[PDB]
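Report on the following structure.
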Amino acid sequence: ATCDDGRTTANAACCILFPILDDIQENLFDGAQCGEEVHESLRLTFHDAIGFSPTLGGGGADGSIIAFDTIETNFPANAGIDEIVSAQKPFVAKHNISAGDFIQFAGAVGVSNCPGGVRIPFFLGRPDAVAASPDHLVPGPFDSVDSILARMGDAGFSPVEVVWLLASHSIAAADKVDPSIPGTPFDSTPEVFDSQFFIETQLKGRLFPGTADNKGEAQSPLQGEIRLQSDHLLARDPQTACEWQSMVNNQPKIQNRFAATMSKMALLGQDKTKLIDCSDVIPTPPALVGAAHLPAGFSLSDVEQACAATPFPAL
Ligand code: HEM
Ligand SMILES: [Ca+2]
Ligand SMILES: [Ca+2]
């Protein structure tokens, strides 16, 4: 199909996304940058989608975190999410797509601004949410590995899919974990979607970048990085450590698995065969240019190797 402005897309119903793409890139992502607003919109896709429990309810990726923001932004695991919900709500009011479609579309358009990124498959047509998420369904950084794996498993993700989705923390920072140092990233390249997150969480912890006593925070290996306790333990736990190390210096696997598992997450609560594929509307991301590496001056002796089957790669 050819849209009114001459841009093409495989399914004509997808044309309504083009003005929305332009508005988002200009006015949500500040001129298509891979910066805070993209990182916050990617976090929003997961805090929306993960509100899905077979035994309790919630409609998954349904826009409920915007539609029922008064409720869901009260949940402590949604701390800081109110800023991006407030930023996105007027786009939803202005355009003619549901909040659940908008959240997944904005997250996919944002990831496409980041070098190394992928185009996450994107489907159009989610109905408006009809219920708020239940409470207590979003994992937090102080939760055990078994707790996080049980919650994610209850929403349909295996432990390896958990590790694949946490490639998101390659373009990510924390504002509430240590409020003295907001914006401190989880890897050294928070504007590049790459394997540095899986490398750097494997280093021995050395210091706290801000204060020392924050719930959910582990020691970091670098003054300009923060480390969540959840990530510290997942990189080391026998249930997930081999998969975590398998992502290091493995950008093709990060790309393929993140796109696929993001698509699975964007469809929680939904039925792909009822929606229209509009994947080809997402921009083409830039590619990586620089090789994966340990931080300069570090060596294998600084890595806490946690996979008995396979030594950490010589980078
Ligand atoms: C698996 C368990 C997870 C835990 C415990 C966890 C925890 C956290 C925490 C504590 C923050 C910092 C919030 C702040 O203090 O500002 C964060 C940020 C973020 N998380 Fe995760 N997360 C998890 C999974 C995921 C997943 C599956 C995604 C996929 C989209 C995601 C994407 C993000 C992003 C992109 C940010 C950065 C937000 C920003 O820089 O504005 N997280 N996460
Ligand atoms: Ca939801
Ligand atoms: Ca990165």
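So for chain A, numbering is Swiss-Prot's, and the shown residues are 31-345, in order.
The deposited model was determined using X-ray crystallography, 1.6 Å.
Using N, Cα and C of the backbone, Cβ positions are placed for all residues, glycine too.
What Swiss-Prot records for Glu66, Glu70, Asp205 is Mn(2+) binding site. Spatially close to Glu66 (Mn(2+) binding site) yet at least six residues away along the chain are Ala203, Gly213, judged by Cβ distances under 8 angstroms.
If you look up Swiss-Prot, you'll see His77 marked as active site, proton acceptor, on the strength of sequence analysis. Same-chain residues at least 6 positions away in sequence with a Cβ under 8 Å from that of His77 (active site, proton acceptor) are, in sequence order, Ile95, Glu102, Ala107, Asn108, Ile111, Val168.
According to Swiss-Prot, the mutagenesis experiment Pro106 to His carries this note: Minor effects on activity. Cβ neighbour count for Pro106 (mutagenesis position): 10 (other Cβ atoms within 10 Å of its Cβ, all protein chains included).
Sequence-distant neighbours of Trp194 (mutagenesis position): residues of the same chain at least 6 apart with a C-beta under 8 Å from its C-beta are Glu273, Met277, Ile284, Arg287, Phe288, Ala290, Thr291. According to Swiss-Prot, the mutagenesis experiment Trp194 to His or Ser carries this note: Complete loss of activity toward veratryl alcohol and reactive black 5. No effect on manganese oxidation.
In the three-state DSSP reading, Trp194 (mutagenesis position) counts as helix. Per Swiss-Prot, active site, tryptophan radical intermediate is recorded for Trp194.
The annotation heme b binding site is assigned in Swiss-Prot to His199, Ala203, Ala204, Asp205, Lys206, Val207. Look at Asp205 (mutagenesis position): DSSP puts it in coil. Cβ neighbour count for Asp205 (mutagenesis position): 15 (other Cβ atoms within 10 Å of its Cβ, all protein chains included).
In Swiss-Prot, the entry for mutagenesis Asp205 to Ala states: Complete loss of oxidation activity toward manganese. The structure shown retains the original residue.
In three-state terms derived from DSSP, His262 (mutagenesis position) belongs to a helical segment. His262 to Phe appears in Swiss-Prot as a published mutagenesis result, with the remark: Minor effects on activity.
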Same chain, 6+ residues apart, C-beta under 8 Å of the C-beta of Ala204 (heme b binding site), given in sequence order: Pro212, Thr214, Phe216, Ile256, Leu258
Candidate binding-site residues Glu70, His199, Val207, pick with smallest Cα gap to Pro106 (mutagenesis position): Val207
Pairwise CA distance, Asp205 (mutagenesis position) versus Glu70 (Mn(2+) binding site), rounded so that it is a whole Å: 11
Recorded positions (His199, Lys206, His262), the one with most neighbouring Cβ atoms at 10 Å: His199
Cα-Cα distance linking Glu70 (Mn(2+) binding site) and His199 (heme b binding site), given in Å to the nearest integer: 11
Nearest of the binding-site residues (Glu70, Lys206, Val207) to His262 (mutagenesis position) - Cα to Cα: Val207
